[PDB]
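Just below is one structure, and these are the notes that go with it.
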Amino acid sequence: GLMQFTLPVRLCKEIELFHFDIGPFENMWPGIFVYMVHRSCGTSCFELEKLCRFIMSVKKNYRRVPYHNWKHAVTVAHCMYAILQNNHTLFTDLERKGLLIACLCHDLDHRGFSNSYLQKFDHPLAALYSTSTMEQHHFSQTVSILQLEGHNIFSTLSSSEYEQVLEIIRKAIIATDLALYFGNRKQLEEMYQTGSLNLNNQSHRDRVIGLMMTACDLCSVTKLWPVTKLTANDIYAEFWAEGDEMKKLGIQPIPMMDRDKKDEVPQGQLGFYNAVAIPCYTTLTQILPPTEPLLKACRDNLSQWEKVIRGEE
Ligand SMILES: CCNc1nc(N)nc2[nH]cc(-c3cccc(C(F)(F)F)c3)c12
Ligand SMILES: [Mg+2]
Ligand SMILES: [Zn+2]
């Protein structure tokens, strides 16, 4: 309980910024997460022995895929940490606990394939969950690990508080289904502009937390250009492997997933920034002003893809 985690000076400082990269040393990522939990929540919120044991099982249950891996989990969790720390007073004690956990667990047991692929393959998970297939699986794996011996990090919550926190985690993980994001953001944009947005309405908080989840999930686009550029390589390696699996089912994949259409990548990045990424950080910034650095970093990267097209790189 008198056992603060501490990081080297460069990490102690840069971990507080939205555009932090956690680095290539896998063995520090557990310590980085615990440091964030302790600074975001308290040294008191979790039992150190139980939390370490949870983190290491969560890591074990992520797979060796190019993008949707353990590094993605910890990266998404760091962006949540930076939102929460810039928005000190806005969030309950349960929310601070639930959200860093949700982010670490949001892609548990990802195989590097989209909901679409699972449905077209006729994967058993598509029979068990007609919508948000993989996200209901990720939540399912999160509960499973919570139920392992010595892994209930929520042990000191009441039956009531426990059920609220698992319900935060559940909604937070479903919201990472990007198909759900577009309507979530429209509704939020309308609520904000007709001035009906009320963070005391649980049903409003839910939508705000879903947007935070999309934002943290998409956060490769809020990094400095060299991180953004090299992360895009991992994203497309997964997309093209799926395209290959689509071609084996006898289905032309969408060009995003077709590795024969590598040339179209920069124009695709533009659409993505324009249709998804910018709207997302803009609406988030309107609701939570201190998140403006994510919007700014995204605008910077849109500008770098526009220079890729004009062949200035
Ligand atoms: C276009 C390039 N995509 C992406 N590019 C980057 N940099 N980050 C990303 N994270 C998720 C996607 C993604 C996943 C599924 C569907 C789509 C959509 F374009 F349909 F919205 C997008 C994505
Ligand atoms: Mg996911
Ligand atoms: Zn994710």
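Using Swiss-Prot numbers, chain A covers 724-1036, in order.
Using N, Cα and C of the backbone, Cβ positions are placed for all residues, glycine too.
What Swiss-Prot annotates here:
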type	residues	note
ACT_SITE	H791	active site, proton donor
BINDING	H791, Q992	3',5'-cyclic GMP binding site
BINDING	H795, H829, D830, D940	divalent metal cation 1 binding site
MUTAGEN	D830 to A	Loss of activity and of zinc binding
MUTAGEN	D830 to N	Reduces activity 1000-fold
BINDING	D830	divalent metal cation 2 binding site
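All protein chains included, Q992 (3',5'-cyclic GMP binding site) registers 24 other Cβ atoms within 10 Å of its own Cβ. According to DSSP, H791 (active site, proton donor) is assigned to coil rather than to any helix or strand. Neighbours of the divalent metal cation 1 site: apart from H795, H829, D830, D940, residues of the same chain with C-beta atoms within 8 angstroms of the site's C-beta centroid are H791, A796, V799, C826, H833, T899. A straight line from the CA of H795 (divalent metal cation 1 binding site) to the CA of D830 (mutagenesis position) spans 9 Å. In this structure, of the binding-site residues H795, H829, the smallest number of CB atoms within 10 A of the CB marks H795. Other Cβ atoms within 10 Å of the Cβ of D940 (divalent metal cation 1 binding site), summed over all protein chains shown, number 22. The Cβ of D830 (mutagenesis position) has 26 neighbouring Cβ atoms from other residues within 10 Å, across all protein chains displayed. Listed recorded positions: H795, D830, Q992. Those with a CB atom under 6 Å from ligand 2: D830. Sequence-distant contacts (6 or more apart, same chain, Cβ under 8 Å) of the residue listed as 'active site, proton donor' comprise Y785, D830, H833, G835, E961.
Taking CA atoms as the reference points, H829 (divalent metal cation 1 binding site) and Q992 (3',5'-cyclic GMP binding site) are 24 Å apart.
Looking at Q992 (3',5'-cyclic GMP binding site) and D940 (divalent metal cation 1 binding site), their Cα atoms lie 16 Å from each other.
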